[PDB]
Each structure stands twice: as C-alpha cells, then as structure tokens.
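Reviewing the structure listed below.
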Amino acid sequence: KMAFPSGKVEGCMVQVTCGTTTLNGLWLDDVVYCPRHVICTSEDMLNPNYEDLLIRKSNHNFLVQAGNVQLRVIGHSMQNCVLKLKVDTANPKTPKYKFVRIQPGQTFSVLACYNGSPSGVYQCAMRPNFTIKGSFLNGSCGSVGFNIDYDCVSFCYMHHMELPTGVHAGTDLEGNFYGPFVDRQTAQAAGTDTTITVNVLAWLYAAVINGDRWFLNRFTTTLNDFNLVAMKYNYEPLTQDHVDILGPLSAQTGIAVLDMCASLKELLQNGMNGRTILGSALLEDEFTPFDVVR
Amino acid sequence: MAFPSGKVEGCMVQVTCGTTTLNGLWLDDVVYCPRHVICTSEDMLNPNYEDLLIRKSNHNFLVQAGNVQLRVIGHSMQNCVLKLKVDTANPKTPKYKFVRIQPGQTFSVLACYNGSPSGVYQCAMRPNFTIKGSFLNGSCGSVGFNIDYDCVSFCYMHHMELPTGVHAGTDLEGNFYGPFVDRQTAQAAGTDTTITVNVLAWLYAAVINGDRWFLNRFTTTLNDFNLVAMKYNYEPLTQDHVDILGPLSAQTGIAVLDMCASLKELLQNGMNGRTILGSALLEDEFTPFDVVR
Ligand SMILES: *C(=O)[C@H](C[C@@H]1CCNC1=O)NC(=O)[C@H](CC(C)C)NC(=O)OC[C@@H]1C[C@H]1c1cccc(F)c1
Ligand SMILES: *C(=O)[C@H](C[C@@H]1CCNC1=O)NC(=O)[C@H](CC(C)C)NC(=O)OC[C@@H]1C[C@H]1c1cccc(F)c1
C-alpha cells in the first residue's frame, strides 16, 4: 500500500473549535471546511437539531487556528453535514484542487490529524458498504482523504465517525455521507460487506504482468452471467465503469476483461487447489486498477 | 501508516550527470545523492569512484529544484553519497538529523522520480539489511526517514534493487546497510529472518482490535521460546524486547511470554486458514512504538 505524498494536504489542515469541541478543518482559499458536529454538545449529540444549533451561532463563536495563529471567521453556512466557515485570509498554500465523490472500491490516502496537526498518512479502500478500515481516534474528525493527479489534489473524504463495529464513516467535501449513515451519536450498522471484484481482477492482471498466469483459462463469459455467479460468493457485481477502468490492464496484457472474469469465476467455484497468486492464497481486493500501474 | 511527507518533499530535487538522472536531498546549501550518478556503462561493473570524481567538473552536475536550476559550486564524496555544494540555501530545510537505524526499526520512504514525490510508504530495515520497497528505475536518491516532533531523522537513501526484488541503500553518511556494493552486479543478501518483537507487537495490536482467537493458556520461558523462534528463522527476543513490549502487555493484560506462547503455537501449527488483521501471514514491520502511536 503506497499513499500519496501528503505535503500539499498538510498545508491545508487547521483546527476548528466550538467551546471545548475541537476537530480538524480544511483551509482552501478563504473557506474552511469541517464536520458540522463541531457545533454539538453532549446534551445534543444523541440527537441534534443542526439547523437550530446553527442559528444560535455567530461568526465570533468559531475558533479557527493554523497552528496557534487565529484565522478570523467572517461568515458561516452549512452544506449537508459540512460547515463552511469563510475566513479573512486566503490560504497561501492552497493547491490546485477539486472535490470528487468516489465510488466504493476506490482507494485514497488519508492524512490523519489531531488538533490541526498531521500524525500520519495511509492508504484506504472504500468498502462496498461505504466504510473504511482506518486508524482514527478521538479528535480525528475533519481529517480528509484524497488522491493526487499531477498538480491537482482531488479531495474525496472527510472523517466524521466510528461505527460500533470499529470501521469508519464520513462524507464527501460537500457534506453528503458515503452510505446510509447520519452524524448522530446513535448505534448504526454497516450493511454486510462484499469483496471488491474490480480490484480482484486488477490484482489478477498484476499477477499476469509479473509472469504468474496459471489461472488463465480458454473460456469467456457474459458480464451478466459473471455478475450472477459472483453475487453467490459475496463478490460485488461489475458495472460498466469497472469494465472501463480495467481497459488499460486489459490492453497491457491482451486479456479481455470478460476472459479474466471467466478465469475468476473458475477460481471462485473450484478454489486455488492449494496454489498461490503473487505469493498469496488469498485474492487481494484493496489494490485498484490505477494502483497497479504505480 | 507512514509519517506525513511534506517536510521531506520540500527537499527533493533532480540531479543529472550525463545520461543518468536520479533524486537528491537538498538541506541548507548541500544536495546529497547517490554517487553512482557519475557513472556510465563502461563503468557500471567496477567503478573507481575517486577516479571518476576527479575527472568531474562542478558544471557537469545539473541540479533542478522544480522549474529552477541550481549552480553547483563544489562537490565532495562521503562513502557512497555525493555531496553537491550549491550557491543557494533551501528555505524549506527542516530541522533534521542523520541517523543510522537498527534492523527491525521502521521508517517512512518518500519515493521520488526526477526529483518529484510520487508516493510514500512504511518500511522496515530487515535483519539482512534489505528493505522491501517498491522502487523502480530512477528512484535512486529517494530517502527514508522518521519524524519526532518538529525534527526529521533521515536514515536511508536508496541505491539499488537486488534480483530477488528487495532493495538496498545507505545511511546519509553513505555507508551501506548490509554487505552490498554500488556496482552493477547481481548481489544476494544473507538469509532473511523474521523480526520477532514486531510480530508480537502486531499480535498485541490484533488483540486491541478485539481479535484474540490465536491466544492460549500455554506458557513459555524466554529461552524455550527463542529455541523455537530460531528453528523457524525468527530473530531471538531479548530482555530489552520484553521491556519494550510492556505497555502493550499492560494495556491488554497479556504477559509478554503468554503472547510468545501464542506465537509459538502459530509457528508450529500454522493459521489453519484463519487470519489476523486481514493477513494470512504474520506481519513483522510494525514495531512496538509504532503500534502505540
Ligand atoms: C471525531 O469527532 C470523532 C472520531 C471517532 C472517535 C473515536 N473514533 C472516531 O472515528 N467522531 C465522533 O465522535 C462521532 C460524533 C457523532 C456526532 C457522529 N461519534 C462516533 O464516532 O462514535 C463512535 C462510537 C462507536 C459509536 C457508538 C457506538 C454505540 C452507540 C453509540 F451511540 C455510538
Ligand atoms: C537508481 O538509479 C536505481 C534503482 C533500481 C532500478 C531498478 N529498481 C531500483 O531500485 N539503481 C540501480 O540501477 C543500481 C545502480 C548500481 C550501479 C548500484 N543497479 C540496480 O539496481 O540493479 C538492479 C538489478 C539486480 C541488478 C543486476 C542483475 C544482473 C546483473 C547485474 F550486473 C545487475
């Protein structure tokens, strides 16, 4: 697992405090983005009226700091589950950036932060049930997930909560949660998780590129036939987008995506028969087709 | 999980000599890079580096930091690292130190190509003084490091891939880790061993994640455990290793030698299918300090 260099995101991290509640914010040009539950108390986390907590609030109740230096808040609004604080200084370290909503299966780096300070960077996969298996502790909220393409940081994740089971949930940078979660301090269950088929196929491609190709067969399949069988093994069905992002690996190896699906269908039905693929009896599902190139 | 890489990204530059390009580290007014940049092909196999270095002019070295060229006003060599004095001081130079790490210790690697950061990841110095990185052509000069408060401890610079696919390099004084040499030859490492204290830290970790199917009631002396460990090419466990595991022992209520008893069972049986924190294999590149923080 290889994360993206974090320096461009580090230069954007700040801290936002309401009362005693401190979490992290993302400072881009003259706007600071953070999770709205920074405005909550204990007495109101069990179920908050965010619209009502927000009316009581004024610009001068928001403490925003880069380091120990205060940024003056000159405006505030709420977009879904994210708070947007307008500040009086444009971040001179603002990279080229966009806000993207990723699909389940896709990977991203997360810059874990506490009190506006980075502690670590690591590589996460958005599971099909819209959770990530991270290392977030208290005060990690507002940490973000991202990919870097050339000069451009694509922000895709902001952290909000840990689930009873120990995995994590959050939103895009527009405040829309990934999955069926809500930012209330209630017990919330992630739907049952499935294996990320497109990434397994990416991994088989990687194994072929490295000369490990015992598992290829002379058969092929339809996308519908493969999908129905894979769901019987708790694999995700494939979309048309999945097929398309396997194109470069299909072209590199000369093995059509549906031929690879047929090889996977056989692995699913018969098993490995005590063999390995890239030195592993387990099919890895957290390397995307873009990750394999790198 | 790796250290944030921003402080190091701001030091990475591109160094070129001839048709060879790799990365350099630019601290204050000196750029450090692997000396084999001053090579060719007729040289690859048995290079007399002092000899090739004396034939070199300051102006043969092209240093680019972003869109900017840096003027080399001086060059010297410290073991396998070339030190290029340049006419400008990097203003992004962080607080730093140069350190040589011990096998079993971990560090972050910022992989760079043509002076540009491309990825970051966490590695351990294997006991045979290799590292299991993903380095491709042109990644030479990439560095490994740790961060303590505001200070970057640099510990590795990347020089070569071995034919098995693992990697070899030097500290920032240019001394290789391991018996490797910066000549273009197929080199083998000594037989690698598994970092025992790290496997134990990682088992304590899975426990903290409420994963404990591997535990047991059996127990073991420290010597009897080491006898089994050595049998399976695991590093011996020292009493310092035991002391270091204390915090994780306290936090889980599992004595160090109880976890050793658990590890002994796993080595002799196997996992018999089951898995620990996702892995079918015992993971040995998380240290105790790591798993804490
Ligand atoms: C950031 O503020 C923080 C990050 C959490 C803390 C621990 N690990 C993590 O990711 N997020 C919260 O505290 C969040 C605030 C809500 C308003 C969304 N709540 C949360 O994450 O709760 C975590 C424990 C598992 C929750 C739970 C279990 C059972 C019953 C509950 F009501 C809640
Ligand atoms: C950086 O310049 C580069 C990094 C390597 C390239 C491929 N992956 C990687 O990490 N370092 C070298 O190319 C290095 C230069 C020497 C002069 C030290 N040589 C190298 O990495 O060789 C790799 C293969 C195992 C070498 C080999 C096999 C057979 C015969 C040989 F003579 C050498």
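Throughout, chain A uses Swiss-Prot numbering, with the displayed residues spanning 3268-3561 in order.
Determined by X-ray crystallography, 2.0 Å, according to the entry header.
Cβ atoms here come from the backbone N, Cα and C positions, even for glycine.
As recorded in Swiss-Prot, the features of this protein are as follows:
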type	residues	note
ACT_SITE	A:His3304	active site, for 3CL-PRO activity
VARIANT	A:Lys3353 to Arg	In strain: Beta/B.1.351
VARIANT	A:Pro3395 to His	In strain: Omicron/BA.1, Omicron/BA.2, Omicron/BA.2.12.1, Omicron/BA.2.75, Omicron/BA.4, Omicron/BA.5, Omicron/BQ.1.1, Omicron/XBB.1.5, Omicron/EG.5.1
ACT_SITE	A:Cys3408	active site, nucleophile
VARIANT	A:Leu3468 to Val	In strain: Zeta/P.2
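Swiss-Prot feature annotations superimposed on the structure.
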residue	record	Cβ within 10 Å
A:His3304	active site, for 3CL-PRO activity	23
A:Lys3353	variant position	15
A:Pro3395	variant position	23
A:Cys3408	active site, nucleophile	25
A:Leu3468	variant position	25
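Taking Cα separation as the measure, A:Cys3408 (active site, nucleophile) is nearest to A:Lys3353 of the variant positions A:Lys3353, A:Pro3395, A:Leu3468. Recorded residues A:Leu3468 (variant position) and A:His3304 (active site, for 3CL-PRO activity) have their alpha carbons 39 Å apart, per Cα-Cα distance.
Cα of the residue listed as 'active site, for 3CL-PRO activity' to Cα of A:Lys3353 (variant position): a span of 17 Å. In this structure the alpha carbons, written CA, of A:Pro3395 (variant position) and A:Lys3353 (variant position) are 34 Å apart. For ligand 1, the neighbouring recorded positions among A:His3304, A:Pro3395, A:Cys3408 are A:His3304, A:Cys3408, by Cβ distance under 6 Å.
Secondary structure at A:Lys3353 (variant position), taken from DSSP and collapsed to helix, strand or coil, is strand. Classification of the residue listed as 'active site, for 3CL-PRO activity' by DSSP places it within a helix. In the three-state DSSP assignment, the secondary structure recorded for A:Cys3408 (active site, nucleophile) is coil.
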